[PDB]
Amino acid sequence: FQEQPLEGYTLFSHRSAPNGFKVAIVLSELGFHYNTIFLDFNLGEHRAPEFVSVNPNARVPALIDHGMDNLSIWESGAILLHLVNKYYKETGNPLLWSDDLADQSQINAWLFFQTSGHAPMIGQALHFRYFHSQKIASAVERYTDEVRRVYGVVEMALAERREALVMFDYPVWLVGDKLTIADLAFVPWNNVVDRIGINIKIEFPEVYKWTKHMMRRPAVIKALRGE
Amino acid sequence: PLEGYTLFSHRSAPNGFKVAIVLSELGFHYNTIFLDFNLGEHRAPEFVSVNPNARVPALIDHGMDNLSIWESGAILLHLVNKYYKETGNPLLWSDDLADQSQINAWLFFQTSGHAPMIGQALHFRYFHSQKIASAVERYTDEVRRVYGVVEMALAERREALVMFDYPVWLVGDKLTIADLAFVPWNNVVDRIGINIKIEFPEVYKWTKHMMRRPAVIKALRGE
């Protein structure tokens, strides 16, 4: 099928996939030129054997790095580390990243935290809310509870960085007092937890300001506008 | 202190033994501090500072001013990044960027699509206040699914290699952290009704090749 041209990147996402808009945001914020191909999961066009070849997991997003013989990176977290490590290499400037090893280990910690402790939990809460066969109030509570917990960890880390700086709402970040992919990983998701009953402005003030500083950046906005 | 590593795990935390295995396999000297989750020993104000998520495991890299890496995946990438630098040899990792993005893809798949699903399946089969069948099947099904993705990947590499059952790996026809990440978990799925030997033959030979390695064995012994 589709023959994506050897320059830039092609992103296989879905109109309602936060991890998708997550890669898009980082692409735009890093400058890279990319095109987004959405897919219909009900028309099962994501089971198209050629896509299945590049994304063994069958889940969006997937990014094809044409500049590299159509290399396909198929997990949002690995896509971010890829893009980030490739920018530092091409311009010697670690944007949204860090040159420090102890700094990177921290960026990764927050990235894995979001991808494996935060997104999954939000996903399960939406499931038991609107798509399960049965109706377990306890299943929903379990997850709205874990989502809040995970948000509390973030809220508190944000607070600590604000106080450690108090010695005026300036942006505070998770690592190196600089915007990194650690921070960006959460934004698309922060934007949808209200769907599972979580009000960030009321429940997580720090998180709310943090997301707000991020939602203000144009790179972040166009990406979210969509292709 | 200031030399080596300390690992805060738990006697039955797979992602904990995952870090232990890689430590052992990379040679680094480490001590493991188990935590009694019943006697609230992990709520110890001091631990909470190094491990902001409240979940095991956590690794302190003394050689680096007691730096704390608190996510098994971040821990793994730390260790192999620090070994390639130390010895110019990318053990359980790769020198190639395309290769790494692939190791990272499998690592993130394991940590965020595999481990969390097994955990829910276990929760609903053993720990949920209400033992709801539909809940359990949901996760039992998703675990089998993600295991299918692995099984089929492994198969592909065995055929692209057929010009006994030589070891086949997920990336670079070499054993990486991508492979090891799964091993502690593979060992537990029978607990949620999954027989890898009958259901996932490739996965079964893969885990077998990993379970034979002594480094893997002593680490699981419980250091």
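All chain A residue numbers match Swiss-Prot; in order, they span 106-272, 295-354.
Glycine residues also receive a Cβ, built from the backbone N, Cα and C atoms like all the rest.
Marked as domain 'GST N-terminal' by Swiss-Prot: A:112-196. Counting residue by residue with DSSP, the domain 'GST N-terminal' (A:112-196) contains 36 helix, 17 strand, 32 coil.
The mutagenesis experiment A:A122 to S is recorded by Swiss-Prot, whose note states: Reduces glutaredoxin activity. When other Cβ atoms within 10 Å of the Cβ of A:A122 (mutagenesis position) are tallied across all protein chains shown, the result is 20.
Annotation of the published mutagenesis A:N124 to A or V in Swiss-Prot: Abolishes glutaredoxin activity; the original residue is retained in the structure shown.
What Swiss-Prot records for A:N124, A:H151, A:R164, A:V165, A:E180, A:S181 is glutathione binding site.
Non-local neighbourhood of A:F313 (mutagenesis position): A:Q219, A:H223, A:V259, A:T338, each in the same chain, at least six residues away, with C-beta under 8 Å from its C-beta. In the three-state DSSP reading, A:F313 (mutagenesis position) counts as helix. Record note (Swiss-Prot) on the mutagenesis of A:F313 to S: Destroys protein function.
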Given the binding-site residues A:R164, A:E180, A:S181, state which is nearest to A:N124 (mutagenesis position) when distance is taken between Cα atoms.
A:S181
Round to the nearest Å and give the CA-to-CA distance linking A:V165 (glutathione binding site) with A:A122 (mutagenesis position).
7
Cβ under 8 Å from chain B: which of the recorded positions A:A122, A:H151, A:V165, A:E180 qualify?
A:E180
Note that 22 residues are unmodelled after A:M272 and before A:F295; then state the distance between the two Cα atoms in Å, as a whole number.
13
In sequence order, which residues at least six apart in the same chain have a CB under 8 Å from the CB of A:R164 (glutathione binding site)?
none
